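Q: Below you will find the structure I want to go over with you.
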Amino acid sequence: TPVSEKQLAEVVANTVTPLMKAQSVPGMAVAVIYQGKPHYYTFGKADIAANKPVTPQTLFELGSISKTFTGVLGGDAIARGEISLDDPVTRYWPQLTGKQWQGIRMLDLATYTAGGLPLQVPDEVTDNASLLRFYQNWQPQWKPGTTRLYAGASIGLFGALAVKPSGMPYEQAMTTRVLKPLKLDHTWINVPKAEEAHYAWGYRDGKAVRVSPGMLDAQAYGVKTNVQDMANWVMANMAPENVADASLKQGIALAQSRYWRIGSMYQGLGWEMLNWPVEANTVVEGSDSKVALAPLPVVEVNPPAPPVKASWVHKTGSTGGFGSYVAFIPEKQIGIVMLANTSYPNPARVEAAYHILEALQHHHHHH
């Protein structure tokens, strides 16, 4: 039942064309990973005003898909013996002397279980001193390890602390330990002026926009990349047996380990996982912001379960002007990347991606 390029191209087009119309998406780049190989599909415009078409080289903002890079870099640090998820946060930031921090572990930051850290670091925070004030002033609503509340302020901090023992700035640690080893040479925390010709504009309510700088931006939402590098990132995570760098391979395994169970999802490091087989509605309902952003009770997996091959591993991510999603099933060696220059509802992303991967697993051969 080996699905031809043409039949794959038609499946993708048949889902993506109507999606971009219904959601008013100017531009989309799609990769489908199938039998060891990425396949690329591009639609519409990277830049409306200048009439520039999306290509497999166009850069998109990943928004929260950046957190998968943070989890893997953090896993690489663990594999290097530089940090432990079991360590108190104060071990890496002794300045966090507030009593509410006793009992909060690097594990908790990494997996949103610290007790209610907020969705974003406050816009008022502009430097180290104001960042410290923020964490020092923060009053948790729950005790550590009891409630998951998805938060860029939690994993963002985990990412900044993870790299401290390295003595490298985060961008340098990420480039040296993750991006260069995987040959992700068009993946940027800061897009160079030389690369700006490839950088899509984002769109929100008719306005051209790009993500604004912020504290812990690189760790929580600041990665930009094209559909080729993103496909290669998904492949490294889908088939870590192909990752020649040993500590990075082990980091990838740690980022897909199961730390907590929250209903039908398990929380990895940045990555989230549902067991396969999973029905569309279960994945789609999960991505609705009424569930995705809610504080929910966790069940600890003790010790953390190592990666399960029969998983739907995925991550959504947005910025003001961008909406993206990636998913893969390591058992089946298939996966999808959908990068867009408008932030449209997460359940619409998941439904499309799921439809395409389902159509790839249940293709017909009758003509």
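Just so you know, the numbers here start at 1 and follow the chain as drawn.
Method reported for this entry: X-ray crystallography, 2.0 Å.
Each Cβ is built from the backbone N, Cα and C atoms, and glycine gets one as well.
Take a look at what Swiss-Prot says about it:
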| type | residues | note |
| --- | --- | --- |
| ACT_SITE | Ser64 | active site, acyl-ester intermediate |
| ACT_SITE | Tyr150 | active site, proton acceptor |
| BINDING | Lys315, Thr316, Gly317 | substrate binding site |
| VARIANT | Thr1 to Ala (Swiss-Prot position 21) | In strain: MHN1 |
| VARIANT | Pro38 to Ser (Swiss-Prot position 58) | In strain: MHN1 |
| VARIANT | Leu132 to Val (Swiss-Prot position 152) | In strain: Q980R |
| VARIANT | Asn242 to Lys (Swiss-Prot position 262) | In strain: MHN1 |
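What's the neighbourhood like for these features in this structure?
A: Under the DSSP three-state reduction, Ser64 (active site, acyl-ester intermediate) is assigned to helix.
A coil conformation is recorded for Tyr150 (active site, proton acceptor) in the three-state DSSP classification, outside any helix or strand. Other Cβ atoms within 10 Å of the Cβ of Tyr150 (active site, proton acceptor) number 21 in total over all chains.
Counting only same-chain residues at least 6 apart in sequence, those with a Cβ under 8 Å from the Cβ of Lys315 (substrate binding site) are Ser64, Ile65, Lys67, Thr68, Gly270, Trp271, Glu272, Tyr325, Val326, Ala327.
For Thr1 (variant position), other Cβ atoms within 10 Å of its Cβ number 7.
DSSP classifies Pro38 (variant position) as strand under the three-state reduction.
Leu132 (variant position) falls within a helical segment according to DSSP.
Under the three-state DSSP scheme, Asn242 (variant position) falls in the helix class.
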Q: Of the variant positions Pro38, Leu132, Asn242, which one sits closest to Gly317 (substrate binding site) when you measure Cα to Cα?
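A: Closest by Cα distance to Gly317 (substrate binding site) among the variant positions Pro38, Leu132, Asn242: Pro38.
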Q: In sequence order, which residues at least six apart in the same chain have a CB under 8 Å from the CB of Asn242 (variant position)?
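A: Those within reach of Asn242 (variant position), by Cβ under 8 Å and sequence separation of 6 or more, are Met235, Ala236.
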Q: Reported as an integer number of Å, what is the Cα distance between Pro38 (variant position) and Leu132 (variant position)?
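A: Spelling it out, the Cα of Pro38 (variant position) and the Cα of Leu132 (variant position) are 43 Å apart.
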Q: Once the chains shown are all counted, how many other Cβ atoms turn up within 10 Å of the Cβ of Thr316 (substrate binding site)?
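A: Step by step: centre on the Cβ of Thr316 (substrate binding site), count other Cβ atoms within 10 Å, giving 22.
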